[PDB]
Number of protein chains: 4
Amino acid sequence: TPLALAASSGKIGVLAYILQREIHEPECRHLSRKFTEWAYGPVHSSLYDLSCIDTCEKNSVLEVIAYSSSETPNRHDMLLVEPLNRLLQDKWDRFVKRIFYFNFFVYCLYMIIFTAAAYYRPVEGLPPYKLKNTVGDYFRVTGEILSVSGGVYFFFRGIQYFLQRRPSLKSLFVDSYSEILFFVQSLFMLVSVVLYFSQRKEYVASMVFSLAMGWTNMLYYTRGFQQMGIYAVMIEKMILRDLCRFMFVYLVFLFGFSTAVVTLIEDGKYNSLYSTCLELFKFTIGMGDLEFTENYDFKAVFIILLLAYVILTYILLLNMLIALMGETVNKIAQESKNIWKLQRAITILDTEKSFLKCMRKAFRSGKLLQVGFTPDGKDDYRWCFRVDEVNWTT
Amino acid sequence: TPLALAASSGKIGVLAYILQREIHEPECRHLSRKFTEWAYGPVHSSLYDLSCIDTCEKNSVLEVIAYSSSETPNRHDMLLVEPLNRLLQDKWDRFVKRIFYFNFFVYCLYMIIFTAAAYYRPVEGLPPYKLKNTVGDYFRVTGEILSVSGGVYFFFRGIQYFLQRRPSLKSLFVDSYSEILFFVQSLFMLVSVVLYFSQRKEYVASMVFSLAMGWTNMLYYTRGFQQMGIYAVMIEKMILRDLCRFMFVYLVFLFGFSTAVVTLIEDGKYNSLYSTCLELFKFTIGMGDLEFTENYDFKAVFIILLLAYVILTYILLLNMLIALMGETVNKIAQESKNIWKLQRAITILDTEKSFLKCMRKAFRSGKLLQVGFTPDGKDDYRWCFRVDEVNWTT
Amino acid sequence: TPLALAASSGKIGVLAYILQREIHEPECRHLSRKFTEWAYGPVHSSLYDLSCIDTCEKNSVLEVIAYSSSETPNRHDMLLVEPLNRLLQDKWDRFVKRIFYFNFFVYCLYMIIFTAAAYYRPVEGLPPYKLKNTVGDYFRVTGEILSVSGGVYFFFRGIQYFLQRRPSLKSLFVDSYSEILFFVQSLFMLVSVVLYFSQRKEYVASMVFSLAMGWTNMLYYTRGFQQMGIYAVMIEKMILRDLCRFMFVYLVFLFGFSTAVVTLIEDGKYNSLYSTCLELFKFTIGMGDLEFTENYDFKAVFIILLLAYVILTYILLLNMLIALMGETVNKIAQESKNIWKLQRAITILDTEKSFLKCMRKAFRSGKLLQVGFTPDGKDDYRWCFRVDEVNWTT
Amino acid sequence: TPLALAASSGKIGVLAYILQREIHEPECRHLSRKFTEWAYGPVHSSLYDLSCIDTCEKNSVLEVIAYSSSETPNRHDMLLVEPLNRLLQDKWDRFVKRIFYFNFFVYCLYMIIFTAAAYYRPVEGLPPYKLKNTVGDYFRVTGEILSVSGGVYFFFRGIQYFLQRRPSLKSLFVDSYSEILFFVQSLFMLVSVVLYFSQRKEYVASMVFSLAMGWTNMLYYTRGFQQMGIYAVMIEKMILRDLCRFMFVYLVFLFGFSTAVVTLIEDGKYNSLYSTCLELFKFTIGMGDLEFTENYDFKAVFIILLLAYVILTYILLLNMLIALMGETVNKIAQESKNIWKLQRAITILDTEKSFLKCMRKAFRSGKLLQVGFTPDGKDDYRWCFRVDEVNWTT
Ligand SMILES: Oc1cc2c(cc1O)CN(C(=S)NCCc1ccc(Cl)cc1)CCC2
Ligand SMILES: Oc1cc2c(cc1O)CN(C(=S)NCCc1ccc(Cl)cc1)CCC2
Ligand SMILES: Oc1cc2c(cc1O)CN(C(=S)NCCc1ccc(Cl)cc1)CCC2
Ligand SMILES: Oc1cc2c(cc1O)CN(C(=S)NCCc1ccc(Cl)cc1)CCC2
């Protein structure tokens, strides 16, 4: 539809025109959208014809705005249009805020079990392990199999995500970040299961990365808290901007001076590349040692290089990072609030695709009528209107 | 009154209309408020009818503006209105600046005694302790009983605060912060008295938290110094904003990677959760050790996790904190000055509720007359006016 | 020409007038520049007479704008003029982006060879060294002679740069920075060759500085990536501004308090100037020790000086640096983007001076005609036009 | 004069009116100030009657503007007025820039001698010391007596400064900061001489503070370099603002938690107040140890206090400092440039009070005439004009 094409392109005012058109005329009130049926004292209650929600149409409007390729003009502004911008706010505060707190209650109990199942792993060699008859490790084995079940669940739900939309590996990390991470978490969980029954001890590597990834995915549920949520968006957008560009520059100076200080070292402990690449990394933390070796010639060469390193990377790049974060904070400061708004909207749509077997609340704010007039006949039983309200504005 | 209701709602211009109305008309100069009785050369001296100060009315205006729920429109701007905004400035520089410096002189001597009484506590077991006949520890015992007396005084004064206003546990930490802290300080002081006579050595835990809390409550008296005071407001508003949101994100990455590095550790010293949760906390300070253990398998897994931790939390979150403080400084930069202004106003009102037995200075800047005309008769002895002054403005 | 003189002075609107003049008139369309030959529906295709590119004229326009002394009015804005500003964009995306990625592929393989040739240097004394008959060190000797060849190549190319332009030692470090560094890198490489055959072991000092300089010159190729490139310009402009001014102030406080703490030290390890000038430098990193010696008198004097040092330089200058970077970031934030644009332009011009033996692509976007009218006769075969395009603008 | 009273009050436009008045009229060109005697093509050369420089009048204008109490309206803007603002620029670039570089060349050689005289002090007890007949320590004794001579010179020049102006102990540290420091440096130098002949070894305390103070006074000569000079003004204004207010807040939390952690410590090394007040100070540097003692009860109490300390002062105050510096940088960013301008002006005036015995250059840019007309008679030999020049402005 040209409605959906105005959305799927991102033409912003056109969509404001369509969703709010007004006509008090015979054979044309059936052409109008915004039905100001209660124009009482200053609150202007209005009703909206609502072919936009996904329960109405197939390939409907909100799924179009939410699932876009993020190369559109302003996808983060088309949710601000007055019929939609309270329809989600209704659906959240009425319906999905209950079930969203539920999953975050489940997922917090998923990680605590997966924590304690890993914290009390057995130390003896050769996996897998015969469960002892003591009543303690039955909790371990139940804790083990519960935690694998989450790795199963996030595996299919990661797939049946991607088996729908197919973001084609360029929109994948671009917009659908932190949906990859739940898949990658589950992916490490299954490789840990594979090696646990293929008897090799290296499963616990895969268990560990599945666990550190898992706790950091508890930042996902900071959406649904607009204080925390907009904050966590900035943490995403600083990683995808100030780590691909910062850590290239830092690794040049690191791996540059780390190489120049190897070849100066004649022999001894730090004569490998790796063991001195830590020792120059410790300067960045704040544990750098200036006299961390002596087995070389030309001490003046050695301490010019450390001082050329520490000046360039500790007091100059790491302070340049704090600047360029702060200069890029103010730009993101309003745009990230928009990205929060859209991420809640995806969670709202994702649950109606989930909670479809109980779809009595799938409609929003009216299904009866607001028209009562059509050129083809009666219109007092259709157009499934949404009751709204308004302010004074004198 | 509609005057008080304009204040208690926070309607800002309405209150500017009421406190400054002007009428030079028969039967209506008794209806006017602002009496420009000396409209001389450019300084325009004026007198104000003053039913606003608390000595005039019951449930009067300044107590309404000060004790609000902070969900009002602009409580921090209704003190800027010209009759009030110099009336407090008069009351401070005339009356309460003397007594405010007194209490801060007392409280500084309260803490020094409570310091030295704790610094010279006896080391021998089994509290309480028989006072030796040497003349030294009589100063200790007097120092002990003086310091408990402050714990008594701040206990009732914390209660008889709350027994008046009842901020109902939501406005409590919101606006009446740093009045809780004096109550919590005294609360730890009394539990320390309880355990000191119930013979258990754990009283000194309660003494210590009563002491660290006590010295940090010496920031309370930075109000009354507009240099220091506005500064200390920013320290409050960054804690109540950038610690509930920062320390959630930090504790995720901490307790995430702290768990992932436990289960990698096979056995030894750091195989507990707590002992490695310090070792990852030391990276935040600047004392983090990269090779702080060796008793594991898969060294590459271990040092990916530290490097994934240090990149994410030491060079990225802790620099993001400095950004988001600075982006939120400029917003607070003017608003905190308003919050300082209102906190002085509460201290001004709180002392007239205290120093009521000597209430000769409880009136402000005139009680005689400025009207001399009323429709009901004479008006040359009432309306308790406040003498003001003005500038040129050509 | 007055065209070139408008460029070489930096008069900005004059150059916009010349490169875009329009005339539809007999005996005067041969005087016009901008030939709007396809004024179709909203895209306005236009053709440009193009005496500006260096293949047309000797001492031509882009070489004038690029090779300026940087004391001009806005050299970083004269490349924004519509004929040029897409002509380079054409030449990059058509021609030189291929060869620029090639050299950065070569130079990355140059450094890896020069890395491994240094990483596996022999430890035995008395250079030079007889190559063993084992097949391993033939890779070393080939790696050695390949790496010297780069030192030869960057030596002449550094000279035949300077043998052209002669920036006269004031414009040298000012604008032609990071062209010096490739010369200085090669310069250390040759001194390393000299000492390697003059049998003294101090060649490896010169090898090392040639190597740390070499990896940091891999930041040169961040131009050609507008994300990374504008970022790396800021790293240049903060060094040439906030190191000549910061490190003077820091070295005053360093060498001040380092001297005042020597003379307090009576005898022992740290009684030299250098050994305590490190110990006060360690405070800047985060490894400063407050009790790092005891062999003095007047401990209170010693720890006042450290605390006077640490207050003044660790919590006050190093936080002042982060401020004054960030206050100077916003000023540079747009200007550095312009300096990136001009640095790409120099690389574009530098390759046509290089790739001249294959100059079939040396022309840009047309050589045939756009005029077809002249007062002296025919004009349908000259003026070597550049086909452009445009937008709608209603 | 009303001219001087317009300056000494700081009325800014009035002074612009007086110094630039124009009259082409009989009996009134002798009343005019700005004589536009060469109104040629676009450069408008002009001459100025110049009763403003101190060689003309007693209690003259520049000494009034420079020596103000800094409670004036805009003392940092009255030097921007067109006759003055190039007159100092003339006097600097013609006359005093030569002698200013001289003193900074002397003072740099003063400190190097005073450095080496202290660096090679004798270690043997009981001052003073018999000079050995070896030729080495004659350089020491000459170095000693040269360095005392600077302590003599800065003593009187510090006094005969103050014996003129008498800033009355409130304007002293306010505006005449870094003139105190040269007096305090010399003051420590003389006390070091006193104790060196009163045979007590504690002179070297006074020598040391005289030396660390001395090198940091080499920041004084950063005026005269407008790059470095404006930078060094910011270092002054951040100390006098963000140390009286920061270090109060920090010392509360320091001395608060340092006391609360003493009384928890039962006995041992750190059971003194001072020895643990360092250990909590080390957290601010980056060398804080969390397990720095064990001799207590209630470990959980001990590490809550460190973590309550480190959260509050290391990641929260020290990041709040970087914010509030940067928010106060932008405000100072233009005002400090004005304070630089005025500090050069004081140095210009201070040398004519010094170099008065050679006062042939004490006049500025003309003494002959520009009037040639007066109501009382001839005016072709007075009013000591200053030749200026101008720009085009079409
Ligand atoms: O919306 C989201 C935000 C965030 C996350 C997830 C969201 O859905 C978590 N996150 C994480 S875990 N970054 C780190 C990845 C990582 C972890 C461990 C290893 Cl060993 C290697 C790499 C990054 C940003 C915060
Ligand atoms: O207006 C006020 C401002 C301030 C305060 C009081 C005011 O009235 C003091 N303050 C403190 S003490 N924060 C820390 C609380 C704390 C202390 C110790 C422990 Cl072991 C646990 C928690 C926070 C902010 C500064
Ligand atoms: O455009 C460019 C940017 C950059 C560079 C080159 C460019 O062409 C590299 N660079 C370097 S290497 N700075 C350090 C110099 C240095 C290195 C080692 C020693 Cl021992 C002494 C001095 C500085 C800035 C980054
Ligand atoms: O215009 C000027 C600027 C500056 C200065 C002098 C100027 O004339 C030097 N300065 C110094 S030395 N601050 C520190 C004082 C100090 C030193 C040592 C001890 Cl042990 C105790 C106190 C502060 C600011 C920089």
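Shown for chain B, in order and in Swiss-Prot numbering: 335-603, 627-751.
Including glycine, each Cβ sits where the backbone N, Cα and C put it.
Per Swiss-Prot, resiniferatoxin binding site is recorded for B:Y511, B:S512, B:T550, B:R557, and the stated evidence type is experimental evidence. Long-range Cβ neighbours of B:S512 (resiniferatoxin binding site) (same chain, at least 6 residues apart, Cβ-Cβ under 8 Å): B:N551, B:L553, B:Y554, B:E570.
As a published mutagenesis entry, B:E636 to Q appears in Swiss-Prot alongside the note: Slight modification of pore attributes. Counting Cβ atoms from all protein chains shown, B:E636 (mutagenesis position) has 20 others lying within 10 Å of its own Cβ.
Swiss-Prot gives this note for the published mutagenesis B:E636 to K: Abolishes channel activity. Restored channel activity; when associated with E-639.
Recorded in Swiss-Prot as a mutagenesis result, B:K639 to E carries the remark: Restored channel activity; when associated with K-636. DSSP gives B:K639 (mutagenesis position) a helix state. Of all Cβ atoms in the shown protein chains, 18 besides its own fall within 10 Å of the Cβ of B:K639 (mutagenesis position).
What Swiss-Prot records for B:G643 is Na(+) 2 binding site, and it gives similarity to another entry as the kind of evidence.
Under 8 Å, Cβ to Cβ, and six or more positions away along its own chain, B:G643 (Na(+) 2 binding site) finds no residue. The Na(+) 1 binding site feature in Swiss-Prot is assigned to B:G643.
Look at B:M644 (mutagenesis position): DSSP puts it in coil. Swiss-Prot gives this note for the published mutagenesis B:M644 to Y: Slightly modifies channel permeability.
Counting only same-chain residues at least 6 apart in sequence, those with a Cβ under 8 Å from the Cβ of B:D646 (Ca(2+) binding site) are B:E636, B:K639. Sequence annotations record features per position, and here Swiss-Prot assigns Ca(2+) binding site to B:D646.
Annotation of the mutagenesis experiment B:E648 to Q in Swiss-Prot: Minor modification of pore attributes.
DSSP gives B:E651 (mutagenesis position) a coil state; it is part of no helix or strand. Under its mutagenesis annotations, Swiss-Prot gives B:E651 to Q the following note: Minor modification of pore attributes.
Listed in Swiss-Prot as a mutagenesis experiment, B:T704 to A is described as follows: No effect on PMA-induced enhancement of capsaicin-evoked currents but reduces direct activation by PMA. Over all protein chains present, the Cβ of B:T704 (mutagenesis position) has 20 other Cβ atoms lying within 10 Å.
B:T704 (mutagenesis position) carries a helical DSSP state (H, G or I). Under its mutagenesis annotations, Swiss-Prot gives B:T704 to I the following note: Loss of activation by capsaicin and loss of vanilloid binding; when associated with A-502.
When the binding-site residues B:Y511, B:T550, B:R557 are screened for a C-alpha within 10 angstroms of the C-alpha of B:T704 (mutagenesis position), the residues that qualify, in sequence order, are B:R557.
When the C-beta distance to chain A is held to under 8 angstroms, the recorded positions B:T550, B:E636, B:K639, B:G643, B:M644, B:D646 reduce to B:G643, B:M644, B:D646, listed in sequence order. Checked against ligand 2, the recorded positions B:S512, B:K639, B:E648 give B:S512 in sequence order as having a Cβ less than 6 Å away from one of its atoms.
Nearest by CA distance to B:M644 (mutagenesis position), out of the binding-site residues B:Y511, B:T550, B:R557, is B:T550. Within 8 Å of the centroid defined by the CB atoms of B:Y511, B:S512, B:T550, B:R557, the record's resiniferatoxin site, lie the Cβ atoms of B:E513, B:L515, B:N551, B:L553, B:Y554, B:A566, B:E570, excluding the listed residues themselves. Each of the recorded positions B:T550, B:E648 was scored by the number of other CB atoms within 10 Å of its CB, and the largest score is that of B:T550.
Neighbour list (B:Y511 (resiniferatoxin binding site), Cβ cut-off 8 Å, at least 6 residues apart, same chain): B:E570, B:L574. DSSP classifies B:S512 (resiniferatoxin binding site) as coil under the three-state reduction. Rounded to a whole value, the Cα-Cα separation of B:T550 (resiniferatoxin binding site) and B:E648 (mutagenesis position) is 37 Å. Neighbours of B:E651 (mutagenesis position), defined as other CB atoms within 10 A of its CB across all chains, total 9. Listed recorded positions (B:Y511, B:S512, B:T550, B:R557, B:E651, B:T704) with a CB under 8 Å from any chain D CB: B:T550.
In this structure the alpha carbons, written CA, of B:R557 (resiniferatoxin binding site) and B:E648 (mutagenesis position) are 48 Å apart.
B:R557 (resiniferatoxin binding site) falls outside any helix or strand according to DSSP and counts as coil.
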